[PDB]
Structures are given as structure tokens and as C-alpha cells.
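Peer 1: I have a structure here, written as C-alpha cells, and I will follow up with some questions on it.
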Amino acid sequence: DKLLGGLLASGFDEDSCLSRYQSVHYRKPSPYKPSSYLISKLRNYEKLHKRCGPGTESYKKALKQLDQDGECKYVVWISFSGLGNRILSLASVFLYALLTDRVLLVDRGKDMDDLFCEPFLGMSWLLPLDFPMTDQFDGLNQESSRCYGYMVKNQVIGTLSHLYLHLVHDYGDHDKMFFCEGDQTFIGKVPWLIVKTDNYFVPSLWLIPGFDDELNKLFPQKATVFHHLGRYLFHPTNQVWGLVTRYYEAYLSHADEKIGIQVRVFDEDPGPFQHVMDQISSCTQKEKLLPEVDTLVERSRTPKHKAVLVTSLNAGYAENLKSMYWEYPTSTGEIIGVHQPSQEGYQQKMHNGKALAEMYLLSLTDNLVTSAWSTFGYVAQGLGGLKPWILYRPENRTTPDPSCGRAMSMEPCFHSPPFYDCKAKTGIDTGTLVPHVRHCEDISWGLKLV
Amino acid sequence: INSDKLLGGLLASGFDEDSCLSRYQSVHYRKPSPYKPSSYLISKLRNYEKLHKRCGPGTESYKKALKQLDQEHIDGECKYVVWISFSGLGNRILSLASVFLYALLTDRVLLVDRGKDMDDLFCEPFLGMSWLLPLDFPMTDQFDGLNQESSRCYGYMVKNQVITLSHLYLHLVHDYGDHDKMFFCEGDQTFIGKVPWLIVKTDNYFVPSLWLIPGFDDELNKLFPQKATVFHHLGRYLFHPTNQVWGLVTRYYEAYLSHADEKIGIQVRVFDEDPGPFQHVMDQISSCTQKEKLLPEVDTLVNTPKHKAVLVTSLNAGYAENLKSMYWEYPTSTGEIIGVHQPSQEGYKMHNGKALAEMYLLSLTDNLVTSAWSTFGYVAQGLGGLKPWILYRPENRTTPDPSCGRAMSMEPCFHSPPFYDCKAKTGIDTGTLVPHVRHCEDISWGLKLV
Ligand SMILES: OC[C@H]1O[C@@H](O[C@H]2[C@@H](OC[C@H]3O[C@@H](O[C@H]4[C@H](O)[C@@H](O)[C@H](O[C@H]5[C@H](O)[C@@H](O)[C@H](O)O[C@@H]5CO)O[C@@H]4CO[C@H]4OC[C@@H](O)[C@H](O)[C@H]4O[C@@H]4O[C@H](CO)[C@H](O)[C@H](O)[C@H]4O)[C@H](O)[C@@H](O)[C@@H]3O[C@@H]3O[C@H](CO[C@H]4OC[C@@H](O)[C@H](O)[C@H]4O)[C@@H](O)[C@H](O)[C@H]3O)OC[C@@H](O)[C@@H]2O)[C@H](O)[C@@H](O)[C@H]1O
Ligand SMILES: Nc1nc2c(ncn2[C@@H]2O[C@H](COP(=O)(O)OP(=O)(O)O)[C@@H](O)[C@H]2O)c(=O)[nH]1
Ligand SMILES: Nc1nc2c(ncn2[C@@H]2O[C@H](COP(=O)(O)OP(=O)(O)O)[C@@H](O)[C@H]2O)c(=O)[nH]1
Ligand SMILES: [Cl-]
């Protein structure tokens, strides 16, 4: 099923985006099926987009409104921050567009169209380069005159022609009013919304009345939001897809089982660090993801091949594993090969291409280990429909104990959620209101769907 | 008993299997050699085993021969040649094979000084006996200090015209001189053939000059009707990795190489004070493998392909990393699927085990590129019966042009030959006497069998 149970629309040009349908030959089928209601929501979204998208008459008339009522409403996502952040925040803004009957338009930035194919059949999701507010995207912040929070603060609130929503991690109490029901009703009248964020803000949408009922219908399995919208939205270009297929076929395709180890060390020193090496071997072995080796001369008595796919900025962790499985027999007899695609040293177009391909490769494994706080790993696990084991975030360069725990769900984590009761107008722990929105396993104040 | 498991009669049957798994199992991992050992050679090795059983360490005969060393002048039942463990592993493997050939030509028993690790690396080669020099051999504590000035050095005696003896030290190290080189003269071999105990220190593959000695020439021609198979046969006969080293081979083969349709070996050695890696060496490898059609070009302007595995060995990982990137980043011109693998990056016990394992892994490839001057490469090509493509030694950090050329034959090179006409007692170019002994491709000073 190259259509993912109805999630994807047929009729795309194969050759211009090989990954779209051809990736069926590379993963196992997801056991999570999209709701019939979500499928209808997306087919109808594509009709709205054909009706209102760039190049249409309707879109031209709506531009003239920004400048000088209407039947077209929009939300523009600004390109900003690292790739993991961009994939997650873009999926969030898309969900928000579905909840508000808006058209999503994508600021291409430097490379989004170099990485990702078109997701909406017959139109394009890219904001035209001549959109007349493009020169202001960089400057837009909490002090912008059309920043919603800045307008609340100054108490400046007819209907505005447009509104900027500051949803970056450094946002304040006024910006956070975005997550309140009364504020959403006001914002819903504004034709043009511009969003900047580096967070996966999905979970808090489930706490806004009105949205909650719609979300219930869209995702009866509440923790499939990113798994469905992410696989629907993001398809690597042929350039990026080449890195995926060539690495898969050369190094991973002959394995009975594949284990992804997504290694991310939030430290200015590049390492590698012995305590992280120790965390990894500790985790994979105590969870029976990888076998022990032993030093007995007398051996006991066809073996499965396991490929270990390690992604990191530094290759020391994979080299450590490689050596160990080369130097010693496994206690179970299994055959273990360790593979790492790259060692880029730090974040830096070939670099973004490689990072996307590596997230994609991780999403092709059978069992996945990820690193606490890493959105690199959230993307991999979401696209793969994979519930990882999480390597907890170490303090004072001490190997955490326990070294890892299983995730509650495959969902990404919202790192900077609001902690606000809109009704009582006072603070509250938003991770203790409903059973399906809980604090994240890797970051105690984050939120995620379960 | 001319089973492929016995290398066509080269190996004797009857060895205990579990104590040396590599011995007969070598068959599962290589293809069979098209070079058949002559039945003359097979008879000579069986009869060498009878003599070794009669005269070997611990026998009543050995013990009786030890008493000849309890005096300056000595007729016994048994004569020996003792090899001193000296120099790097590639040097030791080749020199030991040369001394063994010399033992065969002089009806002598070979005893092997185990040094620090010969018995941790190699199994016993002579059915029913040990080839190790006993640890209480009277002269072992002299081995380190024997040299050209030693009173018992044959060359010293020749120089000072002071010539039966019970023993004689033969200095056959690369720094030897004109009087030591007299070893390679027929008249001197007649004197030497009288001495029951010879002690040899060498770091050279001295085989080729034995072919220029009357007497030996006739026997060599019967032993090796295909002249350039000397090391291929004796090396395969003598050297079998212990179980601990064989585990390095099999685990690496099974994890990384076993699914390939073709394997290309690239043995990289850079004789330079800096560790590198050097761009001009990368360019050389790239040029060599592409112009010789060993590895395909890539398309930078983009049904059932074959899987080709590239096995790179080097102290520095920079060359394999560069190849791996190029083949990941760009599609092959041919559609071939290319995987790049390097076992170790030693940088400069477990170490000697890995070096030996890496030599054997190279010896398992289908086509082999080697570095000029490198006995590491000589061993690997010899064990595999591979005629390599040689990367010429570069001067002044310039990529040579041509970058590589096919060897004249699979034989190793003798780096420090004598150039002396024994009969006319005068200098001569020993590389221009007989068609089957020529100057090496990679070092014009040396000689090889062709
Ligand atoms: O006793 C406390 C003590 O803490 C000391 O710091 C500790 C402590 O850190 C708490 C703090 O962490 C922030 O995350 C840091 C992280 O610690 C760093 O490791 C990391 O370093 C990066 C760096 O940013 C890079 O530029 C550099 O090159 O490399 C390093 C290492 O890889 O930086 C992050 C912050 O990065 C964000 O900000 C800077 C941007 O440049 C960057 O792009 C951006 O990253 C994005 O951040 C978002 C966040 O949503 C998301 O993760 C993206 O994926 C990512 O790309 C946290 O950001 C911050 O929240 C922590 O502060 C605590 O926050 C609590 C929750 O409040 C937030 O969420 C809810 C919302 O309602 C709030 O408005 C919002 O603020 C809060 O309750 C609490 O009071 C805060 O302390 O812990 C870990 C330890 O490692 C640190 O050393 C501190 O120095 C000391 O003074 C003292 O306070
Ligand atoms: N190729 C590659 N790039 C990485 C890796 N880890 C980190 N990076 C780079 O650093 C960035 C990390 O930022 P982001 O993607 O937002 O994820 P996060 O910072 O881990 O939450 C990545 O996007 C890459 O550019 C890796 O394993 N492989
Ligand atoms: N493991 C490993 N060791 C190497 C490699 N290249 C060189 N060495 C080390 O350096 C030594 C080189 O000396 P020798 O073996 O006599 O061969 P040569 O010096 O290349 O002629 C080897 O024995 C190894 O210990 C390599 O690719 N892998
Ligand atoms: Cl450390």
C-alpha cells in the first residue's frame, strides 16, 4: 500500500518524487491506520488549497486585503531553526490550519524545497517569493506591532488584516494567550496569520475547548498525530532519497533485524564521552536490544544478523560498539554489524540533506534508541511509528542510572508549554488535567500525547 | 587428500580441529586457488614432516644434538636452522617462509624462536610435532645481541679470513654487507652445509636469490614448476591463525562482507612521518580504482545491480571515509551498489592479532590494490594468490602518474638482494641474469620471482 491506508492521495508524478510511493519497499507497514474522518479532512484540505492557494484568483484578491470580509484564510509558517525543529513546528502549524480552516503556506527559507517534495496534489505549498511581507520575516518578534502578545501587553485590541504569533521558546505570558479559547475566537477572524516557532506545540491544542472535540474525531488514537501528519507532509526530494536508498542497500538491507541508536550529546565539548558510551551499552544490553559479549574460551552452539545504525555528530560511540563486537564473540551467537553514515562534527545544503536522510534511515529500523531532548530523534521515531527507548539526559558527565527507559508513546515532546488556566486566570500544571496529555519522559516540564 | 579442504594435497590431514579452527575451515571463506602445488612439493612437505618428527624439539635426537654446542668444534643425525623473531609482522611472515624454504633445500629442521607472540598468532604447522624453539635452548639469551661483529657471525669470519664449527650465526638483515652476502654463494653454502646449528636473523624475503645458486636451482625448479608460486604455497602451508585471531576474521567477514557479489581490497600504507591522511594519496586511490575499472565513477550531474564490497586497511581511516562519502553522496555511473569497510584505525597483542586478521581478510578479496614497499600487502596477496595492482610510492607529495600498475606476479619482493657474481668474484646485476628473477615494480633495487 503506497497510499498508507488512504493517508496519501494517488495521482502524483512518480519520477519527480520517487520517495513518495517508492518508500513502501523500505519500511514495514505501519499498524496505525488513519481515521476515516482524518482522511476526509485531508482530501477536503486539498480542495481548499486548490481553491485558495498561490496563483489563484482568490489568493490575489486576498493579498489586496492585506494591503488596502473574504472567503480565504491563511497561516504562514516561517522557516527558522534546526531541521528537527522545523519539521515538528511545521507539522504543528499544519494541524492548526486544519483546526481553523486555513490554508498553510510554507516559507521556503534556504532549503525546504531542496529537501521536501510537494505534499498537496496539484498545487504547491510554498509561499511565493514575492509575498509582500517576506522582508519582515527576520525582524518579526515580540516587539512587532502586529505581534499578538505585544498587542495584548499594550492593550491595543474592526478586524485586523493580519497578526504575528510569537510561539518561539522565549515567549512570554502574553504570547501564551494564543493557547486560550477566548483568544482563539478573536484570532479566528483575522485573514492572515504569520507563525514563528521552534516547538512542537500540538499537545496544548488538545486543552482548548472546541479544538478538543475536533481532535478527538481526527485522531481516535490520540498519540498518532505526528505519525499521520508527518508521513502525509514530508517526502524527501530525489536528491535526499538517493542518500537513503544508497545507504540502505549498501549497509542495512541484508539484516534480519535493525536497531537504530540516535545519539545526541548536548555539550559544547564534542567528546566522545566515556559516560555516554557506558550509557549506551548499558541501555541496549539491559533491554535485550543488543547481546552481551563474553570472554570464555569454551563456546556453546543459523545466526540472525542484526544491523546497528548509529547516528551522531561524533563517530566515537559507533567505533566503540564496532570494536567490541569485532573483538569478542557474542554470548547469543548473533552477528552484529555497526554502521554510522556520517560524522559532521556540528550543525551546518549537503549537511541538511544528510541530516534528513539520517532521520529517515533511523525511521526504517525495527527498534529505536533516542537521546533525551533531541527533536532529531522525535522526527525519526514519529515517521517510523516507533516507540523508542530514551537515553536520559546526563548531568555532571555522570552516566544516568537507570540508563534509559521506554517512552510512553511515539509522539514528540512540547518543550516549552504554557502553564496557565484560561478560565480561572491563574497558573496550573497543564500536565495533570487529562490522562492523554502527560509530562514528557526526557524533560520534566514538557508535554506529550499518550 | 587432495581435497580443497587440504589445499590440493598441500596440507596433511589428521590435525585436531578444535585447537586450530582456521586450518581446514579456511575453505568456507576463500575461493580455491587455481595454483596447484606440484606432487614433488607435496612429497617434500610430507618428508619434511617425517624429519621434523625424528629431529624435532624434545626428541632424543634433538637432545643429543644440543650437546654439540658444548664445544667449539664438533657427525650427527640432525641439522637445524633457527629463525630469530625479529621485526614487524609482515617481515616476520616473509622471512620465516624464506628460512623454511632454505631448510627444505638443505635437509635441516626449522626451529622458530617464539619471541613474544608467535604461539599467540599461529597454530602448529608440522603434524605431530611443535615447530617452536624450546625456551631453555642454550643460546636464546644471545639472540638480541648477535650481529656483524659477533665472533660467530659467518660474515665476520669471512672478512677476517679465519676458517668443523658447531654453530654459525648468519646475519641476513637488510643492513648486512658484502661478507654477509656471501651466504648466497655456492661455495659458501658447501662450507655452511657442514655446520649442524645455524642461527639466522633476517627481515627480508630472500627467496629469489636462492634460485641463482647452483644446486638449489635444480631442486627449486622441481619443487615449483610455476616459479612465482613459492610464497603462495609455503605461506599457506606454514601460517594458520590461532582461534583467537580467526575469530577476528570470521566475525568481520560475516558482519560486513559476506553478502557481496565482488570484493575489492585496498591495502593502504603511507611511508611518511606525518600520519596524514594526504590528499595526493586519496587522489591516487581514486584514479587507480577508476582507471583500472576496479571501482565505478560516480555521476555528479544526475533492475538487479551487483553488490561490491570495498575492504580498506590502513592505519588512518581518512581514505576509506572519503571513498564511503563519495559513494553515499553520488550514484554510481554503472548502477553498481558500493559498500566501503575498514576494520581498524590503529593509528600507528590485540594489535598484532588485528594486523594478522586484516592481512587474511585482504587475502579473501577478488581483486587487490596494494601499496609499494609494503610487506603487509605482500603477505595478503601471497596468501590469496592475487596479482595486485600496485600504488606506486609517491615522491614530494605528488600523485604519481600512472597512479598504479599491475604487478608482474603475486610474489613478494626481496628488498635487499646481493649483487655479486660468485664465480667471477665481481659485482653483477642479479636482476638481469635469468628471465624468472627480475627487479620489482615498486622498488627497482629489489628482486622478485616472475
Ligand atoms: O539550577 C538551575 C540552573 O540551570 C542551569 O542550566 C542547566 C539547566 O538548564 C535549564 C534550561 O535549559 C535550556 O536548554 C538549554 C540547555 O540547557 C543547553 O544544554 C543548550 O545548550 C546548547 C546551546 O543552546 C547551543 O546554542 C550551543 O551551541 O550548544 C549547546 C549544547 O548543545 O541550550 C538550551 C537552550 O537552547 C534554546 O535557547 C537558545 C537557542 O539558541 C537554541 O536554539 C534553543 O534551543 C531550542 O530550545 C527549544 C526550547 O523549547 C527546544 O528545546 C528546541 O528543540 C531547541 O532547538 C531550556 O531551554 C530551558 O527551558 C531551561 O530553563 C528552565 O526552563 C523551565 C521551563 O520553562 C520553559 O518552558 C515552559 C514555559 O512556560 C516557559 O516560558 C519556558 O521558559 C523552567 O521552569 C526553569 O526555571 C528553567 O531553569 O538544566 C540542564 C543543564 O544542562 C543546564 O546546565 C543555568 O545555567 C543556571 O544559571 C541555573 O538556572
Ligand atoms: N547528519 C547528522 N546531523 C546531525 C546529527 N545530530 C545533529 N545533527 C545536526 O544538528 C542538528 C540538531 O538540531 P535539530 O535537528 O533541531 O535536533 P535537536 O537539536 O537534536 O533537537 C541537526 O538538525 C543536524 O543539523 C546526526 O546524527 N547526523
Ligand atoms: N592493523 C593494521 N596494522 C597495520 C596496517 N598497516 C600497518 N600496520 C602496522 O604496521 C606494521 C607494518 O610492518 P609489517 O607488517 O612488517 O609490513 P610493512 O611495514 O608494511 O612492510 C604491521 O605489522 C602493523 O602492525 C593496517 O592496515 N592495519
Ligand atoms: Cl571522557
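Numbering, chain A: per Swiss-Prot, residues 95-162, 168-256, 260-403, 407-453, 457-558 in sequence.
Technique stated in the header: X-ray crystallography, 2.2 Å.
Keep in mind that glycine also has a Cβ here, set from the backbone N, Cα and C atoms.
Swiss-Prot lists these features:
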{"type": "MUTAGEN", "residues": "A:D550 to N", "note": "In mur2; loss of activity and lack of fucosylated xylogulcan"}
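Can you tell me where each of these features sits in this structure?
Peer 2: DSSP gives A:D550 (mutagenesis position) a coil state; it is part of no helix or strand. Its Cβ placed at the centre, A:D550 (mutagenesis position) has 22 other Cβ atoms within 10 Å.
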Peer 1: Note the 3 unmodelled residues between A:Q453 and A:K457, then tell me the distance between their CA atoms, whole Å.
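Peer 2: Distance between the Cα of A:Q453 and the Cα of A:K457: 8 Å.
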Peer 1: For the missing segment of 3 residues, report the Cα-Cα distance in Å between the flanking residues A:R403 and A:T407.
Peer 2: 10
